[PDB]
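Enquirer: Before I ask anything, let me first share the structure, which is written out below as structure tokens.
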Amino acid sequence: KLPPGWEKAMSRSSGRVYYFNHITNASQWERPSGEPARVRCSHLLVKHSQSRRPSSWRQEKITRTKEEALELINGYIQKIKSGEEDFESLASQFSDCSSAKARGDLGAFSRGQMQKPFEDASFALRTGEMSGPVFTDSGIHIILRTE
Ligand SMILES: OCc1ccc2nccn2c1
Ligand SMILES: OCc1ccc2nccn2c1
Ligand SMILES: OCc1ccc2nccn2c1
């Protein structure tokens, strides 16, 4: 029935069914639709004090907690989903990855190159789809599959 990683769940505040993906952490009301050697993705990274390197082009010393980083990620996802801001604009302004300068674009990659939670989420996304918060040793990511 449902494509890889997708499950049905129950809204606590409304009672309506929704869909959640335990590989990408995406969630949506709509029933999802449904592997290539390579995918292309953009991402927005928010680092935290336990990141493998807690420093970035934005801040010499990253001191925010992982919980604070998750709140920031959740807020960016809200703004992207409402259309108030674009993914590319938020990545350019706020991603702690040097790829911020390229609107978050990482280029194309195969399995075996990225950190595993990032790789698994990227390959479970369909072209055009966006992840929820994805956790790695670098921090917390929002991933957009572009090809
Ligand atoms: O896959 C269909 C789909 C997924 C996500 C979504 N968000 C708003 C409308 N949406 C439709
Ligand atoms: O962080 C790795 C990476 C990937 C792509 C890229 N484009 C501009 C800077 N960039 C950095
Ligand atoms: O190989 C990873 C990497 C690092 C730095 C960088 N700058 C532009 C593209 N880039 C890719």
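We number chain A the same way Swiss-Prot does; the residues here are 6-39, 51-163, in that order.
According to its header, the structure was obtained by X-ray crystallography, 1.5 Å.
From the backbone N, Cα and C atoms, a Cβ is placed for every residue, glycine too.
From Swiss-Prot, for reference:
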type: MUTAGEN; residues: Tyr23 to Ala; note: Reduced affinity for KIF20B
type: DOMAIN; residues: 52-163; note: domain 'PpiC'
type: MUTAGEN; residues: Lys63 to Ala; note: Loss of peptidyl-prolyl cis/trans isomerase activity. No effect on the interaction with IRAK3/IRAK-M. Abolishes IL33-mediated increase of IRAK3/IRAK-M protein levels
type: MUTAGEN; residues: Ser71 to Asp or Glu; note: Loss of peptidyl-prolyl cis/trans isomerase activity, nuclear localization and cellular function
type: MUTAGEN; residues: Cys113 to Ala; note: Loss of peptidyl-prolyl cis/trans isomerase activity; decrease in DNA repair of double-strand breaks by homologous recombination slightly less efficient than that observed with wild-type protein. No effect on RBBP8/CtIP
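Looking at the shown structure, what environment does each listed feature sit in?
Expert: Annotation note: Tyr23 (mutagenesis position) sits in a strand segment as assigned by DSSP. Long-range Cβ proximity for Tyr23 (mutagenesis position), meaning a same-chain Cβ under 8 A and a gap of 6 or more residues, is found for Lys13, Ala14, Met15, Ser16, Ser32, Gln33, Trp34.
Taken residue by residue with DSSP, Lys63 (mutagenesis position) is part of neither helix nor strand, so it is coil. The Cβ of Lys63 (mutagenesis position) lies under 8 Å from the Cβ of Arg69, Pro70, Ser71, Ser72, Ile78, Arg80, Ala85, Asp112, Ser154, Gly155, each on the same chain and at least six residues away in sequence.
The Cβ of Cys113 (mutagenesis position) has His59, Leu60, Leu61, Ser72, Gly120, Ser154 as same-chain neighbours under 8 Å, each 6 or more residues away in sequence. DSSP assigns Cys113 (mutagenesis position) to coil, not to a helix or a strand.
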Enquirer: Please give the Cα-Cα distance in angstrom between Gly39 and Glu51, rounded to a whole number; the 11 residues between them are not modelled.
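Expert: So the endpoints of the gap, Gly39 and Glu51, lie 12 Å apart at their Cα atoms.
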Enquirer: For the mutagenesis positions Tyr23, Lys63, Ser71, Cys113, which sit with their CB under 6 angstroms from an atom of ligand 2?
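Expert: Among the mutagenesis positions listed, those whose Cβ sits under 6 Å from ligand 2 are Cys113.
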